[PDB]
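Please see the structure below; I have some questions.
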Amino acid sequence: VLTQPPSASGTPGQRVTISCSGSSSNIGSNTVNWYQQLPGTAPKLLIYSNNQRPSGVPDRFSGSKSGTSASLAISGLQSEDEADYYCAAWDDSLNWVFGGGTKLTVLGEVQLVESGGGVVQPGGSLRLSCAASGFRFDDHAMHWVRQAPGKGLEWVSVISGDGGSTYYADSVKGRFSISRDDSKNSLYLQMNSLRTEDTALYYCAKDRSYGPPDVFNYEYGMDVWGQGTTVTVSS
Amino acid sequence: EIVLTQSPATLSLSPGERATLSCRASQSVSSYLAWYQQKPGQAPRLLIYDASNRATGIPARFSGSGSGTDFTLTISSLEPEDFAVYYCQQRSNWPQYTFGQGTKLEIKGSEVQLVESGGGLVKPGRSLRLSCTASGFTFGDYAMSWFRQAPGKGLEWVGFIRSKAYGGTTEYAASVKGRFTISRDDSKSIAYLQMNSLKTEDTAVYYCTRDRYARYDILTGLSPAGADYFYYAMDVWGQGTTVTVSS
Amino acid sequence: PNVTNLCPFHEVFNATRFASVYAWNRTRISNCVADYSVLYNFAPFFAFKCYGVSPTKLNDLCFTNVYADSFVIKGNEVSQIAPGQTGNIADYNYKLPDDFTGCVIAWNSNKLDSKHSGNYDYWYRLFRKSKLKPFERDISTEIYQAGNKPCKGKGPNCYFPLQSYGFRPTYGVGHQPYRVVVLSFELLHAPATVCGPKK
């Protein structure tokens with residue numbers, strides 16, 4: 001589990017650091033990622049490899065990792081920086097862990113479309129689909145991330161570029177099944193025996209890395225995010 | 001350099017009689033001998049490989065014998081539809097195949113598929129490119145060879161493209177060196193034969209054939225006479241294309 | 001004391017020519033100060049997996065000598081370099097012990113080790129009768145007999161033991177060339193000549 005401060009504040013022009021504490025099996029052993037989620041939008045990859053920055057990210061964001069801890073520096077706060085920032089890493093227990101999120105408050109083309117959500121009774125079934133366009137589908141790994149209404153991000157499953165290695169979260173182990181079809185550029189997720197805790201907003205994320213995060217533990221990162229689908233488990 | 005001569009030119013035998021075919025080897029093609037059956041209008045079908053092993057799918061009446069400078073094909077059954085031409089192929093020089101003249105045998109007296117496109121009437125000094133689309137097997141782990149048969153004459157090898165594992169180089173026969181070019185495209189599983197500066201002697205039906213399996217880790221645990229060895233290692237012939245060149 | 005005798009990691013990581021996986025080059029690193037922080041300055045690494053040790057604590061441990069093994073493989077075969085793994089590379093090209101103490105570094109080299117017409121200069125042994133022992137190199141190029149008859153040169157049942165990768169830039173990730181460096185830390189009874197920086 002990654003520990004983040006619950007909140008953070010800063011006036012425009014200042015710099016604010018967001019801390020992230022982890023264990024020796026997730027941070028230090030592997031690399032750390034940072035994600036920004038504006039209210040009502042999908043998360044955005046800000047930092048990978050603990051210090052690297054994608055092309056469409058301003059120079060105001062810088063990453064640092066010292067031992068088993070990491071931090072995110074945002075120099076020159078703007079009104080557009082008010083969002084939720086998450087700390088992500090790969091744990092040696094074969095699961096992706098998020099930091100819970102830190103809410104920052106200031107004082108003063110590749111596309112992924114998802115479908116298959118709906119309302120089901122507790123214990124039913126549902127299959128989500130994700131169509132990919134604009135990139136080589138077999139060269140990038142795919143992730144599934146769900147987010148409860150008004151809560152943090154939670155990783156569900158991942159499948160490698162060749163579809164050989166698949167990992168699932170402990171909460172959905174034995175109930176969810178992930179699969180990909182390179183011939184039609186589709187990502188599937190079979191959900192069986194749903195609980196009330198499975199009510200969330202499921203995201204379809206593209207990884208910049210090909211192999212699973214346990215092999216390429218130094219470059220993984222959810223680069224492209226799609227518009228999620230709402231599932232509801234209600235009686 | 002090695003010359004293969006078949007003793008009987010035309011053999012006339014009624015159904016139910018025994019047939020014996022001979023093949024002389026200039027020099028020793030020890031156990032590097034194959035026998036093919038070609039019915040008129042079809043591709044040659046492999047009967048005996050290694051001069052003793054029968055192909056998986058032919059009756060037990062086809063008995064291959066001989067080792068060294070003399071080889072014998074024996075057909076000793078009812079012989080109901082064995083009316084075809086039988087050729088003697090040697091593979092001592094692995095890339096360079098040489099066939100016999102052929103023996104006429106008159107009657108009175110799966111998803112692994114190769115499809116070939118192109119080939120038509122062409123002026124002498126022009127050019128023509130043939131294609132060989134593969135299916136049913138992994139294209140890239142195999143080599144590809146090209147053969148041609150002039151109308152009324154025997155078989156001869158044209159070229160040979162190696163797999164990606166062994167450099168992918170090309171070798172050609174002395175009659176087609178500098179004129180023909182063989183390409184390979186593993187992404188779409190197709191083989192090409194770029195023919196340039198044609199002549200009237202190039203009028204023939206061109207075939208493409210699967211060659212040595214590059215994945216020898218599978219061939220180690222397989223018996224040479226087994227059905228798996230023939231399915232993985234041996235040849236696959238496709239329907240040829242007629243290339244007519246004249247004024 | 002002033003930091004002197006920096007271990008030459010640039011000659012291994014920033015080398016122009018990398019060896020094949022069947023003839024992986026072993027470089028002995030001894031009697032020098034090893035700053036394991038300069039590794040991240042060479043190239044953006046794709047994989048950094050340390051076995052038996054912690055990557056952040058590498059600057060605190062003293063060792064007698066360090067061996068650096070460098071070779072080239074494809075993307076799908078980078079999973080085979082690990083203690084207790086199977087595959088053609090992990091069994092017949094380069095095998096690590098089960099008690100391996102070190103770190104494996106891999107990064108994509110599609111921009112250097114790949115040619116437009118195919119780079120057939122990198123070879124790998126596909127199969128051998130007996131699996132390799134830990135830290136064993138087989139350079140013999142005798143013709144492998146796949147059939148039941150003795151071989152007399154390249155033929156139908158004969159096989160050259162080394163096969164080429166044929167790296168092309170249009171190949172997807174997994175078949176693209178990857179340069180892998182493996183570090184082995186040895187703790188003998190001799191004085192530990194390879195130590196970390198002291199501040």
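Heads up, residue numbers simply count up from 1 along the chain you see.
From the backbone N, Cα and C atoms, a Cβ is placed for every residue, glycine too.
Okay, so Swiss-Prot annotates it like this:
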MUTAGEN   C:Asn2 to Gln (Swiss-Prot position 331)  Reduced viral infectivity
MUTAGEN   C:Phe160 to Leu (Swiss-Prot position 490)  Increased resistance to neutralizing antibodies and human covalescent sera neutralization
MUTAGEN   C:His189 to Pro (Swiss-Prot position 519)  Increased resistance to human covalescent sera neutralization
VARIANT   C:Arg17 to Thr (Swiss-Prot position 346)  In strain: Omicron/BQ.1.1, Omicron/XBB.1.5, Omicron/EG.5.1
VARIANT   C:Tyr124 to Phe (Swiss-Prot position 453)  In strain: B.1.1.298
VARIANT   C:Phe127 to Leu (Swiss-Prot position 456)  In strain: Omicron/EG.5.1
Among the recorded positions C:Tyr124, C:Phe127, C:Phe160, which residue has the largest number of other Cβ atoms within 10 Å of its own Cβ?
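Compared across C:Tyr124, C:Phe127, C:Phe160, the most Cβ atoms within 10 Å surround C:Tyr124.
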Rounded to the nearest Å, what's the C-alpha distance separating C:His189 (mutagenesis position) and C:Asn2 (mutagenesis position)? Just drop the number here, would you?
27
Pop the Cα-Cα gap between C:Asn2 (mutagenesis position) and C:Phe160 (mutagenesis position) into the table, whole Å please.
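Spelling it out, the Cα of C:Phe160 (mutagenesis position) and the Cα of C:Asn2 (mutagenesis position) are 53 Å apart.
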When each of the recorded positions C:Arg17, C:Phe127, C:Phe160 is checked against chain B, which show a C-beta distance below 8 angstroms?
C:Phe127, C:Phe160
Highest CB neighbour count within 10 A among the recorded positions C:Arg17, C:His189?
C:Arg17
Around the C-beta of C:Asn2 (mutagenesis position), how many further C-beta atoms are within 10 angstroms, looking at every protein chain?
3
Give the distance between the Cα atoms of C:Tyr124 (variant position) and C:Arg17 (variant position), rounded to the nearest whole Å.
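On Cα coordinates alone, these residues lie 16 Å apart.
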In whole Å, note down how far the CA of C:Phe127 (variant position) lies from the CA of C:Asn2 (mutagenesis position).
50
What does DSSP say about C:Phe127 (variant position): helix, strand or coil?
coil
Determine, to the nearest whole angstrom, how far the Cα atom of C:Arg17 (variant position) is from the Cα atom of C:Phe127 (variant position).
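With the alpha carbons as reference points, the distance is 25 Å.
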